[PDB]
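**Student:** To start, I am sharing the structure in question, which I have written as structure tokens.
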Amino acid sequence: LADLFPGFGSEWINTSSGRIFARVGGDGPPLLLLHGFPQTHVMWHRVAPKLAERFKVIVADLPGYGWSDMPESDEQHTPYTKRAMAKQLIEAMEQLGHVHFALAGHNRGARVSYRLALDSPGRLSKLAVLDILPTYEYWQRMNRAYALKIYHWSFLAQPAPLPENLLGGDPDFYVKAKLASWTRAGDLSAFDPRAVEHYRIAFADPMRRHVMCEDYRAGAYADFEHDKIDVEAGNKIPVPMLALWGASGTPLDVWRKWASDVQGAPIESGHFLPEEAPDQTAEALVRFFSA
Amino acid sequence: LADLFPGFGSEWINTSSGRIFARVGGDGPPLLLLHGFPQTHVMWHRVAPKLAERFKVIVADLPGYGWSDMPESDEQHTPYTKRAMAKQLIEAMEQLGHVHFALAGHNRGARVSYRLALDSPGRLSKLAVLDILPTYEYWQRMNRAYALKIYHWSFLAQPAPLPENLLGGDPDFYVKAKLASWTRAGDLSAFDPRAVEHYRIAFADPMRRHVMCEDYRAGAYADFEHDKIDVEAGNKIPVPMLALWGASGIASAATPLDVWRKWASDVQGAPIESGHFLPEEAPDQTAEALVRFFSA
Ligand SMILES: [Ca+2]
Ligand SMILES: [Cl-]
Ligand SMILES: [Cl-]
Ligand SMILES: [Cl-]
Ligand SMILES: [Cl-]
């Protein structure tokens, strides 16, 4: 496994729920970067350098993912709820003495991020979310066309062991199919092969895959309900926020419903903005987080 | 594999699209029985003897299922569309000299059946559908709770070879889990173990699995488009119809009967205490309901 972060340290950060693994580089105001599925912190390898020109950059494995520890789940999937993951990451940032920080997330990491902003807005100076809408909104959108396009939200959420049994037969195929499927190219050409190997190695462990299904189960159940409470209470994120989305991945209209100070832009990209479109993504993040 | 229809004959019926395998028995008016997923013709073995006391019973493997031939599919999943399957079975019944017949279907076979009624009503005296709503209605009703409850429609419809790869690792565990999950009890108790072994053997063949995924791909795309034309046109099935469903089955807020009255101008229906698999979970009632409906 390659080291894709030149001049970044490696840290295991203790919390009440388990260690968080992170690469740590740069100096300046703090900025936490959060990956999603089916990836690890390594998905920021092409944009983290440019950000570390200006910021202290903490590139973390989500709870249960990568090299972060795997908290024991329960019947409500609690530790893989976005609320619980945000709590845990707030504790990890406290271990570094960071109680007010900038945050960027992609995919599941972006869900942790907007949940963090809704639960504990005082922790954040600014927030960016990459190629997501809120979990509640994707579910409200779940008609035939969405059921088909985002099938994994229902499949990965089926009760255990149904997805875990299926994924065990050829995990490398499934992780690669997901990576490829959501890019513009439709193949793995946007990805550094070294990064792909990190994603494959993680995905090859049955325990890591179970956690991913627990995350999707939370996505179907508790995370949806948590979001529902906020949309019913009329709660909006007050933190200044950026919504980036892939031309092939209006979103800004959705996020204006959820957030009182939001700006946004498309990027010519599939889902995987930091790897498909690293210059445009890095440029937009530096410009937002600098201001 | 066991013979679950002792005394019934066996026919391999040629058609332009491929052979249809069937068991044939009884005497009287012709009645075609069509299974669905993940099963074969054997799922009728508990009701067939009873129906055979009053009808000439033709128990057919769907195109691509069981021992029927597997046509090569295409980008629109054509041979595994219900419209194509109906055409094919019309041909198979004409090889037997049946141009006007009664029909009962379950699951995919029920979908073939109502599409056959929409396309070619003159072929049918009467039709019964077991534990389904129209494909259009499944999709239109889609929301978070239905997506989570019945996920396989969207999963198996993913582009090849994604479901095929995932199902190839441990096919037995998937087929058996589906069978159990859809019953009232949630286990395999309702099924004769010899019938389970027919289903398992069929499912163990990668080609048969690919057919089942093409059937669900048709279900997500062309079948859905064919139904949408009909419902947007206000076309109703004119053939007298029965809708039977399981109280704990797969088939809406509205009862299934109320869904079907939108699609059919002469429809009756009833629930049975059962999961999805009416002819195995509730054979006596299912047989009774059918004999009464088709004999009236
Ligand atoms: Ca002939
Ligand atoms: Cl996501
Ligand atoms: Cl999203
Ligand atoms: Cl249905
Ligand atoms: Cl019964």
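Residues 4-254, 256-300, in that order, are what chain B shows, numbered as in Swiss-Prot.
Per the header of the entry, the method used was X-ray crystallography, 1.5 Å.
Cβ atoms are placed via backbone N, Cα and C, with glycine included.
Sharing the feature lines straight out of Swiss-Prot:
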MUTAGEN   B:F40 to A  Reduced catalytic rate. Minor effect on substrate affinity
BINDING   B:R111, B:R114, B:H155, B:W156, B:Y219  fluoroacetate binding site
MUTAGEN   B:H155 to N  Reduced catalytic rate with fluoroacetate, but increased catalytic rate with chloroacetate. Minor effect on substrate affinity
MUTAGEN   B:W156 to H  Reduced catalytic rate. Reduced substrate affinity
MUTAGEN   B:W185 to F  Reduced catalytic rate. Minor effect on substrate affinity
MUTAGEN   B:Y219 to F  Reduced catalytic rate. Minor effect on substrate affinity
MUTAGEN   B:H280 to N  Abolishes hydrolysis of covalent reaction intermediate
ACT_SITE  B:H280  active site, proton acceptor
**Student:** Can you tell me which of the mutagenesis positions B:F40, B:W185, B:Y219 is spatially closest to B:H155 (mutagenesis position)? Compare CA atoms only.
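**Tutor:** Minimum Cα distance from B:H155 (mutagenesis position) across B:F40, B:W185, B:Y219 lands on B:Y219.
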**Student:** Non-local Cβ contacts of B:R114 (fluoroacetate binding site) (under 8 Å, 6 or more apart, same chain)?
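**Tutor:** Same-chain residues close to B:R114 (fluoroacetate binding site) (Cβ under 8 Å, separated by 6 or more) are B:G39, B:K85, B:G108, B:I135, B:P137, B:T138, B:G222, B:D226.
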**Student:** With every protein chain in view, what's the tally of Cβ atoms within 10 Å of the Cβ of B:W185 (mutagenesis position), excluding that atom itself?
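**Tutor:** I get 22 for this one.
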**Student:** Identify, in sequence order, the residues in the chain of B:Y219 (mutagenesis position) that are 6 or more apart from it along the sequence and have a CB within less than 8 Å of its CB; answer 'none' if there are none.
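**Tutor:** Expected: B:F40, B:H155, B:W156, B:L159, B:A160.
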**Student:** Taking every protein chain in this structure into account, which of the recorded positions B:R111, B:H280 has the most other Cβ atoms within 10 Å of its Cβ?
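**Tutor:** Of B:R111, B:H280, the one with the most crowded Cβ is B:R111.
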**Student:** Using DSSP, would you call B:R114 (fluoroacetate binding site) helix, strand or coil?
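**Tutor:** Reduced to three states, the DSSP call for B:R114 (fluoroacetate binding site) is helix.
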**Student:** Can you tell me the CA-to-CA distance separating B:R111 (fluoroacetate binding site) and B:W185 (mutagenesis position), as a whole number of Å?
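**Tutor:** Roughly 15 Å, rounded to the nearest whole number.
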**Student:** Between B:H280 (mutagenesis position) and B:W185 (mutagenesis position), how far is it from one CA atom to the other, in Å?
**Tutor:** 6
**Student:** Taking the recorded fluoroacetate site as B:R111, B:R114, B:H155, B:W156, B:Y219, identify the other residues of that chain whose CB atom sits within 8 Å of the mean position of the site's CB atoms, giving them in sequence order.
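**Tutor:** Going along the sequence, the neighbours come out as B:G39, B:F40, B:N110, B:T138, B:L159, B:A160, B:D218, B:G222.
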